[PDB]
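Colleague: Before anything else, here's the structure in question.
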Amino acid sequence: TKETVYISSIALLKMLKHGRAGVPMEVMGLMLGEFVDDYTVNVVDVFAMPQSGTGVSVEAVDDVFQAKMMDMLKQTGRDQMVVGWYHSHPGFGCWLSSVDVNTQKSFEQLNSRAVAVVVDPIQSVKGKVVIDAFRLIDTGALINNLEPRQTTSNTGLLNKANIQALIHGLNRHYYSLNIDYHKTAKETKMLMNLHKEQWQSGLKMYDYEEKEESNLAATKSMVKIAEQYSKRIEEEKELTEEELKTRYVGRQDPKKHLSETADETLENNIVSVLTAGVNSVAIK
Amino acid sequence: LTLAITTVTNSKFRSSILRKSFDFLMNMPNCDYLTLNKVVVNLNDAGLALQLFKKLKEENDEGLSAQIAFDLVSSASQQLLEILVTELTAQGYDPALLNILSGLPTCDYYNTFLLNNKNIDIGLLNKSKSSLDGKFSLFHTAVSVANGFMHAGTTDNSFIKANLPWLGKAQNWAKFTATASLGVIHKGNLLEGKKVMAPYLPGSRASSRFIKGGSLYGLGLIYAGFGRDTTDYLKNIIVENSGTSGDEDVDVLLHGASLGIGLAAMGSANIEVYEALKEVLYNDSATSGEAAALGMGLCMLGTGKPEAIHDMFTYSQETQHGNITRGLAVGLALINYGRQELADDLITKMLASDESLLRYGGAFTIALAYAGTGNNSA
Amino acid sequence: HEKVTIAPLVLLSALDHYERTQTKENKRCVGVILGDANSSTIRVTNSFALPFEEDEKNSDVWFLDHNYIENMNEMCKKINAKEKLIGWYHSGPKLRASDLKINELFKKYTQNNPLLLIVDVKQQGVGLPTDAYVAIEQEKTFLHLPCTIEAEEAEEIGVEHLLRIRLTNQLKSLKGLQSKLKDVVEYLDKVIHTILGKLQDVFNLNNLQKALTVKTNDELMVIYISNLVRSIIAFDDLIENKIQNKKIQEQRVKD
């Protein structure tokens, strides 16, 4: 049956960063992990590999530099068995790799569970992190182990599947792409303290204390003029259409400056509380 | 009876209310026999249950004693059925009312009533399953499981027997639905139910060991709750393979065995089946490891074993397996049944964890314990 | 001084090294980082690990192999030529003889000052489990540098997929004032002068405030001008549903 790959949050970000730079530039990397056939699949650590003159190929893997990393990655537990390789390519409608075509057959001789991951967007990512993998089929898909029992199968509905040029057949004989991501307890709290919306951390008590107080010179300086800006926004709207119909071509004009000036009053009310929150130690 | 369930919070106060109504109805002056039935089922007391049959011995009526016997066997839980059979035999019974509580005429009601008038509408049924032989097991399951609905209880093998091609087009994993469909069709057979799986039973081999595992699951659907005879039959198969497995289809054979022994012992606490399936979990099996947790959860229904709550929960954090953790999550939901606030200790641990599988079974844990009378907190 | 910018991938992978091997308090892992140390802002684009062995009972026992770095650097030359060794990181808050001496071994392959990073494996308290420090002498003096988290365009977008005002600062501000009181008490027991002399000058920054109360209410009055806008917003909130409320009676005739 088809494997279901669970990629950790750490390995998913490394494969995207290694194949990042440049549209035409292709790179290569190696994937590590320990899992068993049919379920239990996982990806532990991933790292880039040296590139030869042929780019992505079977001979580009250097066992000399690979054997030295095994003793290095064993101390921290990063050392595992090679589960496959990941690559980067400019991308096309079909066969994203213009070099690697049948080289995956040479990868199947070393490991039957090894796959080749190719990044479609190449800095086009819209936030969904859509990556493409490949698995050798050759003779099969007739009276054999049943792959499409796992998750999200029968791809190719209408003309849109993944790249949308592949539809049903995908790369070779419907390899049935399956990818899932997971996170641990340490990965959950670390990402929230680094990248969530914008990073204000590293000082927790100085976040709104430094920005809403000591930054008034670069933000709220000349607040009397700042209050005039709230009037110009209301004058831009309320002065236009007072008839609640179509004359000056406006509809939500009373609600345009309503939400924009709501935060201005809110921020002024927050700093008002933080004004007394400075705690000058006055009392009597 | 109706108001006190949604009003009285204390289980012991409402328990005494049911015992007071038994004394006024004890003389049986042509009074309600259905009220006394709801008393012994909710209380699950062997003293009041066997006392009702002792009154039927003094006043002899074959129509009155029957309606009581057929009503108890249907509404009773798994623990009360054993009292009406095993415990009733030790203290004396009625030879006419013993076979009724054993489910022989009860299972006949499922077979005989459905066989008299059955319209499957083969005209519209053929067009559904004759469309294509492909779509892997997704199509073969839809046509086999839906067909088992119409013939359920009537014991009609025409899908497997009378129709050759639809069976052969199934793959190894697709033959499970074709075999398990007989368990739905023949459900209610306490005698010849084993003869339906006879070619696929152990010792007769099979065309393959993948389809052989589905035969042990079909016995679970037919014999569920009456499968005391199949308890030692399905347990010895698991013990032989409990050591290890060298093939993938060997786990499939134990896969249907774990789900089969779970349905026969469903509702009854059994330490032998729990310890037999516990060794399978230690091997960390990808296929048969999930059914091992499902078989133990069905034996832990109702009150269950408090020690098995933390034990199965510990193995979920120690063993990080797709099917295993998800199987243990459902097993931790079934071990707590009707406990209401008593299960809040396990619910808190699942809600605090960010694991997807622990939160998947945490909802059904609330569904099973908080069911019946609605709770504003749940 | 200088600045240190660490990508979120380095801080995320450094903590994972502790859990995989279940390392106890007797062992501390050491690793290396890459980037460009030429500019004033230190940027870390890569990180690795090293088979570092250390004895807890003896601070004079440590083992570090530089040959594994040579074979690793040759692999990066075929991958990224702009990646050079800017320093190294170690695990645990404690600084012992084994941690201070090994800093000189990395100075052979590093032209600039190797960046010092103290990784907290227990992530206990506040933020920033790994602090960025610089080695400078007047006795080695380790000074704290501003820590900023900035990544590339593709790296920041990929993190959002993994995870897919006033009261917040006050919750962390209460624990910060209480922690500063313990730092003075704990430092007193260590003596029985350098930090106390600096804190007294920082704390130096109602005699002159008798006439300074007016400007406090003057700023609050300007805030009330926005409260008048809030009243206008509340007046506009009263206009919104009247558009819908009058359409309710219009539908009564149609229906």
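By the numbers in Swiss-Prot, the shown part of chain A spans 23-306.
Per the header of the entry, the method used was electron microscopy, 7.5 Å.
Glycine too: its Cβ is placed from the backbone N, Cα and C atoms.
Annotation source Swiss-Prot lists Zn(2+) binding site at A:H109, A:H111, A:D122. Taken from Swiss-Prot, the feature domain 'MPN' covers A:27-162, and the record attributes it to sequence analysis. Experimental mutagenesis is annotated in Swiss-Prot for A:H109 to A, with the remark: Stabilizes ubiquitin pathway substrates; when associated wirh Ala-111. Among the mutagenesis entries in Swiss-Prot is A:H111 to A, noted as: Stabilizes ubiquitin pathway substrates; when associated wirh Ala-109. For the natural variant A:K208 to Q, the note given in Swiss-Prot is In strain: NRRL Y-53. According to Swiss-Prot, the natural variant A:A239 to T carries the annotation: In strain: NRRL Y-53. Here the residue is the original one, but Swiss-Prot notes a natural variant at this spot, A:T262 to S: In strain: NRRL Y-53.
Give me the structural setting of these features: burial, nearby parts and distances.
Modeller: Counting only same-chain residues six or more apart in sequence, the Cβ atoms lying under 8 angstroms from the Cβ of A:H109 (mutagenesis position) belong to A:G41, A:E48, A:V49, A:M50, A:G51, A:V78, A:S119, A:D122, A:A138, A:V139, A:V140.
According to DSSP, A:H111 (mutagenesis position) sits in a coil region rather than a helix or strand. Around the Cβ of A:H111 (mutagenesis position), the number of neighbouring Cβ atoms within 10 Å comes to 24.
Listed in sequence order, there are no same-chain residues at least 6 apart in sequence whose CB falls under 8 Å from the CB of A:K208 (variant position). DSSP assigns A:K208 (variant position) to a helical segment in the three-state reduction.
Applying an 8 A CB threshold to same-chain residues 6 or more apart, the list for A:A239 (variant position) is empty.
Reduced to three states, the DSSP call for A:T262 (variant position) is coil. Listed in sequence order, A:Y270, A:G272, A:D275 are the same-chain residues six or more apart from A:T262 (variant position) with CB atoms under 8 A from its CB.
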Colleague: Using DSSP with the three-state reduction, classify A:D122 (Zn(2+) binding site) as helix, strand or coil.
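Modeller: Looking at the DSSP assignment, A:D122 (Zn(2+) binding site) belongs to neither helix nor strand, so coil.
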Colleague: Compute the mean position of the Cβ atoms of A:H109, A:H111, A:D122, which form the recorded Zn(2+) site, and then list in sequence order the other residues of that chain whose Cβ is within 8 Å of it.
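Modeller: Neighbours within 8 Å of the Cβ centroid, excluding A:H109, A:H111, A:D122: A:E48, A:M50, A:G77, A:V78, A:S110, A:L118, A:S119, A:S120, A:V121, A:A138, A:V140.
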Colleague: Test of understanding: give the count of other CB atoms lying within 10 angstroms of the CB of A:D122 (Zn(2+) binding site).
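Modeller: I count 25 other Cβ atoms within 10 Å of it.
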Colleague: Do the recorded positions A:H109, A:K208, A:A239, A:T262 include any whose Cβ comes within less than 8 Å of a Cβ in chain C, and which?
Modeller: A:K208
Colleague: How would DSSP class A:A239 (variant position) in three states?
Modeller: coil
